[PDB]
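Colleague: One structure, pasted below without further comment.
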Amino acid sequence: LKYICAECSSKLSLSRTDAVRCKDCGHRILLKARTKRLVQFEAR
Amino acid sequence: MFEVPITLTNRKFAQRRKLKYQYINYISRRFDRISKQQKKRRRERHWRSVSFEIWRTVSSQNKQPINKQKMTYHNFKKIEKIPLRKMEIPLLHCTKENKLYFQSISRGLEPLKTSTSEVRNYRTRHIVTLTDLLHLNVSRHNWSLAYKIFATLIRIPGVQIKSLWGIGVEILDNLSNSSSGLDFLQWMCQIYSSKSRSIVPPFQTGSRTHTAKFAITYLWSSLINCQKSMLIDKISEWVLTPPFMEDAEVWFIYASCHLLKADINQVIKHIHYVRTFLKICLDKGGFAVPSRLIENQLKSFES
Amino acid sequence: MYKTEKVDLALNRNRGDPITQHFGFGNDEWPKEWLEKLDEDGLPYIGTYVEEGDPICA
Amino acid sequence: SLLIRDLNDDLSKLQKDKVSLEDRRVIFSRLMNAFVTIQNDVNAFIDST
Amino acid sequence: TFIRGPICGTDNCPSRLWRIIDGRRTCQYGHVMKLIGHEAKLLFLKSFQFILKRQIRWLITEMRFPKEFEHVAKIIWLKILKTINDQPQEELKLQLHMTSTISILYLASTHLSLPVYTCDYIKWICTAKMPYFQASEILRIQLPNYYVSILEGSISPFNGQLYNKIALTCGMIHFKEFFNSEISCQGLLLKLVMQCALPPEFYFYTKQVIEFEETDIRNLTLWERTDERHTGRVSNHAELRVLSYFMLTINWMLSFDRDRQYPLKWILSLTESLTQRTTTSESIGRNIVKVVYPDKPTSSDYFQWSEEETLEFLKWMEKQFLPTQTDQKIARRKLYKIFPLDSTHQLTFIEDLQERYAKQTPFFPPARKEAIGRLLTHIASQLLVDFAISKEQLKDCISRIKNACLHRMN
Ligand SMILES: [Zn+2]
Ligand SMILES: [Zn+2]
């Protein structure tokens, strides 16, 4: 579920040529959401 | 009851074309004797020439005097008697209806039923009704419906665009919304002016030598979209753009753009400009006002 | 310090035009190192370290 | 330049050995126009002033 | 670091230029400056069988058929598949035209006693709802053009080709013991009365004349495999005889109401309520069929069309002629998309049926024969386009079976 609605907050995903909008709201503005992945840091 | 914008359903019409042009060959052959296959049809149809702005015709002078009767009953049936049996051979191969058609056209009778009237095609028959309703509605001033017909039609994967005058006058009388008749026309010219037979008379054409109707009509009609004025340097910017030198009509379009822009020494240069393009429009097959009238407007300007 | 950049690939298109460019990956052959910075949508994974020359968009 | 080369072309297709005088005034009018505007374009470059 | 371009300005490569921002440009060594033959029977029968199950999918799904139909179809298509693969020759001699698809669908439906009739199929396919008019429609397989022709050819059902192909299949594998080939008669009567605006008495009228000549026994074979036929057998497809009895009934019944139960006027008002072109799903459909019916007048009928019919037509065109057949392409999707392509109103079937049943509800002199005749001829027209037969076909049948009633009456 890669994206989030900016208005209603419903978590949702898209596909190839899909309605770039919330399937609940119909708001056309979506925030990306982010997934288990390795970023490495030095504690300094 | 209107022309259909589809390739005509096939077999019998083509084999009838065979019988027709084949018999035509045998009769005209023996006729030149007495005066002394898709390809047979092809050579056959082949050896033959294939106050307002009237693109005048070629009138009557320098044409040869006469002829006096060639064809009595006995002499004609002389020419006819043999090629009809040669026809008796492949008539035996064609279908009975086709054979009947050969018999009747060769008697000289003309068939009751059109190619459309005997056609029968299920996607094609539906397209026939679609296109028909287009032409009918456009005749009926029903520009709304007609527009629906046109959009649904052009949707279909079989239709290349003869239908453009339909949409030119369509969006023209529509006035409703969509990027309009001029936009369509200049689109037609921009897409179909670059490398980028049956169907084709002159009102739809190829850009080797004159594409006529749509081009000259967007030309004049755009100069009338300046009659709206009194955009121009645009229209004559893309009338400036193309080389297709046998026009002059775009020379009068050009000089009309300069008369419309002339409605201070700048206005002078525009009036000298139109004065120039009217003569470099005497270059070619003339579009003429008395043109001392053109100049008289130019002196009303010289005020 | 925070900087916000706007990537808008409708920048060229002539008004409500057919869309040429869509965020994501095609099926032709392209680097693959690209997926280190970019998620499947062609947008960058949040949190990613990014230095000059890296992809921020596909 | 092209435009003047055309004025010069129609100008020679006088006789006017025949040929009625007044066109003399109009040809001059067109020539003055050409000279003035080329001279202006040169001035503007050396000169927009 | 690549750009491939600009080979290499060193004639012992040319090896392969990347530019660094400092403009050295650096090269790697390190200068810095077809179709099947003769047994495509197997592929043929696969595109055919595949197209069949495709159509079944559309009719259980979109027509809410029962799932049993499919098994009845595997059985019939199985019987004739087994019969064409009990045949030897490498010369194919099979005709799996589309009429065979529709033939086994109707055959199976009729065993199952479902109240679907040929005109349902004709409507369904001529309105592009049920996919039909293509080989494996534009999107598949490249086959020997001999078989693509064996598909695209014989496509039309429109001269009774469907009745003839269902009887032909009914010979190909035998109707009698294997299946139950009694037509769904009484639902056809209902379909017919509602299709006109006849009051419900005519259901029982025609049902009675039916019982009078037949006692209600109706078969499916007309088979003696041939082309040849010339008497007795214009009229033994049950349906066509049903329509014949229906027509006859109306004529007799109305012309001998010595009671005067049916007014000299209400026959006219019936004719006019039948004639008024109005835009329901049905009549719009019958227009769509009128477009691909072979004979005039019905095409002059498209000539005399109303704006809502044409509109719902273009609707059905953009819906069911996406079931079409067979860079610059998207350039023409945007290119055409440059110029615009451009509380439930109309009523249901039994609504219309009710309302013309009422439009005649005033139930309770020799030129009324005229009203009888024009009503009969309009009804005929609707039947001709709806049941895909000929003027001459119909009148041959109702003529024959009319003499078949006079003979068993005199
Ligand atoms: Zn939402
Ligand atoms: Zn090198």
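Note that chain E is numbered according to Swiss-Prot, with residues 3-35, 94-199, 204-390, 405-420, 432-453, 469-514 shown in order.
So this one's electron microscopy, 7.7 Å, going by the header.
Cβ atoms are placed via backbone N, Cα and C, with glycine included.
Annotations per Swiss-Prot:
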BINDING   E:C10, E:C15, E:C29, E:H33  Zn(2+) binding site
MUTAGEN   E:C29 to A  Impaired binding to Pol I
MUTAGEN   E:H33 to S  Impaired binding to Pol I
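Mind mapping these onto the model and telling me what they sit next to?
Modeller: Its Cβ taken as reference, E:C29 (mutagenesis position) is surrounded by 19 other Cβ atoms within 10 Å in the chains shown.
In the three-state DSSP scheme, E:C29 (mutagenesis position) is classed as coil.
In sequence order, E:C10, E:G11, E:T12, E:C15 make up the list of same-chain residues 6 or more apart from E:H33 (mutagenesis position) whose Cβ falls under 8 Å from its Cβ.
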Colleague: What is the one among the binding-site residues E:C10, E:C15 whose Cβ has the most other Cβ atoms less than or equal to 10 Å away?
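Modeller: Max Cβ neighbours within 10 Å, all protein chains included: E:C10.
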Colleague: Taking the centroid of the Cβ atoms of E:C10, E:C15, E:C29, E:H33 (Zn(2+) site), which other same-chain residues have Cβ within 8 Å of it?
Modeller: E:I9, E:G11, E:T12, E:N14, E:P16, E:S17, E:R18, E:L19, E:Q30, E:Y31
